[PDB]
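Scroll down for the structure; my scribbles are underneath it.
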Amino acid sequence: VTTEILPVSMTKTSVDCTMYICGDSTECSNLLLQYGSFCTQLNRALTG
Amino acid sequence: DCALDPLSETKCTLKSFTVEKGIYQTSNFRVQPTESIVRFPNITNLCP
């Protein structure tokens, strides 16, 4: 009788890009808007 | 109107007028501050 250990899943993480970058600042948020849709891409990937 | 109701917000997030069955993260909730606070030291003498 022998064991075989296999990972199946890992931790499901989510990151509010706009809060990691601009915690609660609205100047920084308005300034990050001009980078387009990077944050949406990142959140989409992590959700997948 | 993206801020009328959750369904409209989902429609804006997906950028569509039809939403398939599922669960979508549309925004981030966070508590807003109730009031502001200032705590400076009790100093009175003006700088010379």
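Numbering, chain A: per Swiss-Prot, residues 722-769 in sequence.
Technique stated in the header: electron microscopy, 2.8 Å.
From the backbone N, Cα and C atoms, a Cβ is placed for every residue, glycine too.
A:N764 to K appears in Swiss-Prot as a natural variant; the accompanying note says: In strain: Omicron/BA.1, Omicron/BA.2, Omicron/BA.2.12.1, Omicron/BA.2.75, Omicron/BA.4, Omicron/BA.5, Omicron/BQ.1.1, Omicron/XBB.1.5, Omicron/EG.5.1. In this structure, A:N764 (variant position) is part of a helix by DSSP. Applying an 8 A CB threshold to same-chain residues 6+ apart, the list for A:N764 (variant position) reads A:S735, A:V736, A:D737, A:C738.
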